[PDB]
Amino acid sequence: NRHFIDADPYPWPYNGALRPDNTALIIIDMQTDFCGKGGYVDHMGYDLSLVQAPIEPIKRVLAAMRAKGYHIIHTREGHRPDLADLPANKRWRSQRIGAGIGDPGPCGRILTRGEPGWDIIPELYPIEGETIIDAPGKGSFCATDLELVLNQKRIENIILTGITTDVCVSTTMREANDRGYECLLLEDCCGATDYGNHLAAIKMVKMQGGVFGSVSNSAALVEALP
Amino acid sequence: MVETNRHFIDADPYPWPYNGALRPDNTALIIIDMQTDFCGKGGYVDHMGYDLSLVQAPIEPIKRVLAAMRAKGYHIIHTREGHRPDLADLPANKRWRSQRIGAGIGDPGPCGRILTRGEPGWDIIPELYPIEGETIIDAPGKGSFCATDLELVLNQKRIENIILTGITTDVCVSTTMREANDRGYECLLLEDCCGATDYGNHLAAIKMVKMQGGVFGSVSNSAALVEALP
Amino acid sequence: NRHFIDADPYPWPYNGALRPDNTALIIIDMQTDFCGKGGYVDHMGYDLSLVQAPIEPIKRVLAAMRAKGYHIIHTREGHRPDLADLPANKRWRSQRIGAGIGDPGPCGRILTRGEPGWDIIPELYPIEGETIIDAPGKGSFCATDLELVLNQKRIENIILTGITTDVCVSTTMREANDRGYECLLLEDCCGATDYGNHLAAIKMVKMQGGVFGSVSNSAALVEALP
Amino acid sequence: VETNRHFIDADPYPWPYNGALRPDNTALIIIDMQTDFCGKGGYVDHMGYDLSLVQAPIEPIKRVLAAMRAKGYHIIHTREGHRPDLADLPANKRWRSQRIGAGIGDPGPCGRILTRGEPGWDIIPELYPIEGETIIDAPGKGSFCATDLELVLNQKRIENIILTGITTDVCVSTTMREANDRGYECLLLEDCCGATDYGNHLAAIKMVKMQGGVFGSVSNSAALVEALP
Ligand SMILES: *C(=O)N[C@H](CC(=O)O)C(=O)O
Ligand SMILES: *C(=O)N[C@H](CC(=O)O)C(=O)O
Ligand SMILES: [Cl-]
């Protein structure tokens, strides 16, 4: 009763135990300030097109997985409004490049929970019953209840999407993989500030027989999802 | 002369550590996974067919940094990737992948059971071997924090700054750097003191650190570190 | 420049390093359903006076520590409204005793975040800049950002207050102590609905030369606080 | 009529809650049965406490251990202790131990107190591990803190934990609380634990039972061995 998705370097999940009850989609950090028109990344002159590219592929995967009753998880990078969870080095770096965490930005206080720019874009917005993780780090496990939630949901397989490929998505994939989760990265459903770094982060997954999991794409996933 | 207790290492994209609070008592070198298994002739990496020269290149630069930091009384930490001999800490997917490529964790190899604690090939290479008082972390994951006492030890030592070296750049070194950075540690990657299975991935992992004003920390090299280390 | 509070079994903190910048008060779980008139605990016929007794002593300690600029932290036990963070055993036990988590109670859904009964009582309500931890467990560290926050605040010493002495306060003290925090339990600022269990939890702290820290009272704290 | 649900008579509810009791999903944990905690010349003896209270659980544990080994249950052991360079030793923990005359790392009759690799730190011969039984080396009172215990339980797919060992109110209770918060279903065997003060042992057990079994449920060696599938 095994089911696989075509993937590189191996068909995923490794053991073919692919079911709605044991598999989650995670959509990482698809937040207005990071990928929306008029947010701080846009206003700062970064190559926003590369982080907007995955929106439509993610929307298709999200719709397909919702329709088949898979677990859906979302994450948002951000800080408590009093900045109690903000490391000093993280703050200092953000100030130095002109996007100081907690400082006023075009869509509210930058990377601050409760602010408009911090929230998930409307095109990928969560619905009731979809867990949202609020993460103070780049990895979604650090200082959150993500692992507790995955354990109570009995999730074994995670399909990763979102931004950026080399920062938050890679970090979360690496954390999950170390703990024994079986992870699939959808290459057309992620993007980064630097396309080369996006491509390299993907390549890194595949080495050593799939050191962090396996890699596929939205079409292959939607076509073969049970 | 005007003297300061703030000290920096020339680094990219910013002089490191960010606040200049660089002292023996608050700074550690970490040497990641310099094991016969990752960089010597008969280990898991060798078994997978990779070019050992890429992962041996950092040995001499690491040794120079290690000697300098030992001499000035900095904290020194070492890590080893590996599993309990009964494999109780080995995820099924990790095991399966290693078997599929012909380097099964726990399977017999030329230097003992692959990636298995207590086996000859699993140990740190003699030229970078720990000495007394240097904490060794035994990690079942690619990130040295997961399921270990690394964080507990860093906290009791009051370490604020970490200088990262070892292998591989894109797997264990990058993962550990990311974990440390998320928790607030201030991290410096020494680019000539790491290496990978694929040189492009090594270079990209280094570039990833520098983006967004040093998203994971900053990057320097052994010569610049040794020259400016207080 | 050492300062100590009279305490049993040793004057606290052990090294006398007692300052506003390195010391936090934590007020654990002073929530309406647990200690308020008409909450679920009151309706079940527990002796609410035992969990109300700490309110006035806590108020005194809180006022003194606020005035001197110490760190103040609050905790609330509770679950996400979709119950994604709720272990099945925890749920089952709560149902069996007629106080099912997420079920309708006299002050809203029991132990559910955002419900009236779940919030902190008005007499001990947080003010801006006082971090609130929302905990799905009895120990306030599990699956939260408490440790991350303590680390960024450079907190070394923790003064524990709140309820219940033997469940959430003891668990949090044990977690903190294992990580190296230096903890003071204020015996008149905690309570449990079984007074014997309260007394025993306190005794447990003191054994082996203060195995979990030391124990004092609100008057001794306020008198000697620097 | 047969069922694959199985329960152990326990207080306040029959355990495990859902009757899903199998060798593959259930572990015994034996906490800190070390010469340091229950032997002459160890840490606990140095602090003046009565060793009979912490030796009492030895024979009941031995019986449970034998029964669970014979039926192929997972067996886990823990040892409280520190790296020999004391890198994992909080300063307050050390200071307290010195103040009462049982300093961690200090020389004792059975080697350096609470120090990994020393004779006094090892598990007593009567309850010694065998191959395939995971041993956790814990720098804290709770066996989860800074260890791989949770990773191991997750890879073994363990759902149910039966707790034994010493002391009831310190290491056993702490580990039970940690496990319970994460969703593990825990049974404390009251005759298979003991403490420095019998009243504190009894109270730690009572604390488990309140609020419908806030930390799990409680039974005894005879009831467990009689009903273990
Ligand atoms: C996680 O990766 N979050 C942000 C988004 C950005 O466009 O800067 C990041 O990249 O680190
Ligand atoms: C932490 O102790 N929370 C509650 C309060 C109650 O009165 O029932 C608990 O005891 O579990
Ligand atoms: Cl200075």
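Residue numbering in chain D adheres to Swiss-Prot, whereby the residues present occupy positions 5-233 in order.
Method reported for this entry: X-ray crystallography, 1.6 Å.
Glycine residues also receive a Cβ, built from the backbone N, Cα and C atoms like all the rest.
Using a 10 Å Cβ-Cβ cutoff, D:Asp36 (mutagenesis position) registers 25 neighbours. One entry in Swiss-Prot concerns the mutagenesis experiment D:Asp36 to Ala, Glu, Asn or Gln. Its note says: Loss of activity.
The active site, proton acceptor annotation in Swiss-Prot covers D:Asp36. Mapped onto three states, the DSSP output places D:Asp36 (mutagenesis position) in coil.
Looking at Swiss-Prot, you'll find the mutagenesis D:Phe41 to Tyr noted as follows: 138-fold decrease in catalytic efficiency. For D:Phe41 (mutagenesis position), the Cβ neighbour count at a 10 Å cut-off comes to 30, with all displayed protein chains included.
Residues or ranges marked as biuret binding site in Swiss-Prot (evidence: experimental evidence): D:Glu84, D:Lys145, D:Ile170, D:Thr171, D:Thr172, D:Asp173, D:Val174, D:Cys175, D:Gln215. According to its DSSP assignment, D:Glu84 (biuret binding site) is in a strand.
One entry in Swiss-Prot concerns the mutagenesis experiment D:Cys175 to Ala or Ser. Its note says: Loss of activity. In the structure as shown, the Cβ atom of D:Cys175 (mutagenesis position) sits within 10 Å of 26 other Cβ atoms. Look at D:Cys175 (mutagenesis position): DSSP puts it in a helix.
According to Swiss-Prot, the active site, nucleophile annotation covers D:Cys175.
Under mutagenesis, Swiss-Prot gives D:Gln215 to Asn with this note: 38-fold decrease in catalytic efficiency. The number of other CB atoms found within 10 A of the CB of D:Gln215 (mutagenesis position), across every protein chain shown, is 19.
Quoted from Swiss-Prot, the note on mutagenesis experiment D:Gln215 to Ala is: 419-fold decrease in catalytic efficiency.
Fewest other C-beta atoms within 10 Å: among the binding-site residues D:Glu84, D:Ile170, that description fits D:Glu84. Considering other CB atoms within 10 Å as the measure, the emptiest surroundings among the binding-site residues D:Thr172, D:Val174 are those of D:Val174. Looking at D:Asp36 (mutagenesis position) and D:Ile170 (biuret binding site), their Cα atoms lie 6 Å from each other.
With respect to their backbone Cα atoms, D:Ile170 (biuret binding site) and D:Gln215 (mutagenesis position) stand 24 Å from each other. Here the candidates are the recorded positions D:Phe41, D:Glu84, D:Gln215. The one whose C-alpha lies nearest to that of D:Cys175 (mutagenesis position) is D:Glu84. Here the binding residues for biuret are D:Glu84, D:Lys145, D:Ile170, D:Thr171, D:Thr172, D:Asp173, D:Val174, D:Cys175, D:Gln215. Their largest Cα to Cα distance works out to 30 Å. Distance between Cα atoms for D:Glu84 (biuret binding site) and D:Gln215 (mutagenesis position): 30 Å, as a whole number. With respect to their backbone Cα atoms, D:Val174 (biuret binding site) and D:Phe41 (mutagenesis position) stand 11 Å from each other.
In this entry, nothing among the recorded positions D:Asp36, D:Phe41, D:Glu84, D:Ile170, D:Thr172, D:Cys175 has a C-beta under 8 A from a C-beta of chain C.
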